[PDB]
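Novice: Take a look at this one; I'll ask things after.
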Amino acid sequence: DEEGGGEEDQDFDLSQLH
Amino acid sequence: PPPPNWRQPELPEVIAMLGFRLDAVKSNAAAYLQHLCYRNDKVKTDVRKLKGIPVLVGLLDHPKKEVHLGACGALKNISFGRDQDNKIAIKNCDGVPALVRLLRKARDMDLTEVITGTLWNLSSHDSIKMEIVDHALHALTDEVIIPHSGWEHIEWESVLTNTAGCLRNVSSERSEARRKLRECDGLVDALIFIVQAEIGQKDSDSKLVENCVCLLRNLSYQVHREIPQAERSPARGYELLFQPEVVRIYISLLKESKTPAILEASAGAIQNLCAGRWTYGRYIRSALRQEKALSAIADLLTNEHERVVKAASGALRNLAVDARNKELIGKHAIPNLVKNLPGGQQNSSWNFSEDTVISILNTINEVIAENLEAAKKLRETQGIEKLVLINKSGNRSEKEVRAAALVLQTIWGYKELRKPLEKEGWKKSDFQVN
């Protein structure tokens, strides 16, 4: 069946990932 | 000392960051994770293996929108794609209840959009359908369909689209699923209402209409046997599935819509409502054998899309079973049916699949069973040529050859069609059924 929700790209702040 | 920087953490680090004390790390990690998964099946699968999915699901219960919305956007991407185990993993850590719990709290369109899109992705897996039917059905109807439908105006079209798409998928089989949805207060009412609203906005092609009409077609399937106390004061609930208005809507979609899936679904719902022996089936078949509706249905036979052709054929077939303007069905159905058989100048019908051709043959057979004038119109449209071409094919299957022989044997039943072929040299045994 159709997976109609789909997929989306996203924003984020890479510098806060630590 | 160490300035902030743009280094890319590894997947396992990102996943661990889902559990850091700082909400802002959790939310940026979920968001970044969503981005990593985007159009990347491998990453989705690695997240499963690193056991990220239960972490993401746990975060749906987080009080801060940035975190739960963040976790949800990631789950949506993970619930999409070819690795069906990603969907199963979401189900297995109670992802559906978690999604539903968050749905009941959601106040905003963006979050509701992401939850319902995720549910739509999950609903395509057969093993998650009843999970959704049993745990999300009532929240989807009460929090989404009824309030945003306009029923008691229409809004949040995108969320409605996701939600109808989800209910459509989970009701694609299983009588238990059809029965559960039919029974849900306001659900059928509001779907019909949505489809009418859209048609009234001159929208007969939207994915929203598509999802609603496909869903309605699913609920019309076997309604005659599955309706509580099949035994057949205004109509309500599943009773609306077989009142005149929705029948008129299908017909108007057959005339206005250009979208194959909507034409197929509308013809299909008509077919389903016509299938059964019961009072309402009789009323609906009788109403549908009028000039306008027959033409609306028969015209889909000239649609370029196979699946539409097939749907029209099934609908016409069920109309023919107890027909009584033998002239009518015959006049409206035979020429277009015959055009869709291989053996003429229409290229496309040489390329139809076996199931489509057999569908047309069976429908032809039903329409001419006791209808000399139908048999005659068949003969007048060079349809005997085509039946013989099919029956005497060195390449078609046994089933297709047999289907053609059946029609031929019906044709052989009428003296007026028989003698002209005998004048060619044909005899009855030339066309045995086996």
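Throughout, chain B uses Swiss-Prot numbering, with the displayed residues spanning 358-509, 520-599, 651-852 in order.
Here the Cβ of each residue, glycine as well, is placed from N, Cα and C on the backbone.
Sharing the features that Swiss-Prot gives for it:
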MUTAGEN   B:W363 to A  Severely disrupts cadherin interaction
MUTAGEN   B:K401 to M  Complete loss of cadherin interaction
MUTAGEN   B:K444 to M  Severely disrupts cadherin interaction
MUTAGEN   B:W477 to A  Severely disrupts cadherin interaction
MUTAGEN   B:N478 to A  Complete loss of cadherin interaction
Novice: Please name the residue among the mutagenesis positions B:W363, B:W477 whose C-beta has the most neighbouring C-beta atoms within 10 angstroms.
Specialist: B:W477
Novice: Consider the mutagenesis positions B:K401, B:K444, B:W477, B:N478 and say which one has the Cα lying nearest the Cα of B:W363 (mutagenesis position).
Specialist: B:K401
Novice: Check the deposited model and tell me the whole-number distance in Å separating the CA atoms of B:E509 and B:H520, where 10 residues are unmodelled.
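Specialist: Cα separation at the break: 9 Å.
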Novice: Considering only the mutagenesis positions B:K401, B:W477, B:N478, which residue has the minimal Cα-Cα separation from B:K444 (mutagenesis position)?
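Specialist: Nearest candidate: B:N478.
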Novice: Would you mind reading off the Cα separation of B:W477 (mutagenesis position) from B:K401 (mutagenesis position), to the nearest angstrom?
Specialist: 18
Novice: Would you identify which of the mutagenesis positions B:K401, B:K444, B:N478 has the most other C-beta atoms lying within 10 angstroms of its C-beta?
Specialist: B:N478
Novice: Which secondary structure state does DSSP assign to B:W477 (mutagenesis position), in the simple three-class scheme?
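Specialist: Note: B:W477 (mutagenesis position) is helical by DSSP.
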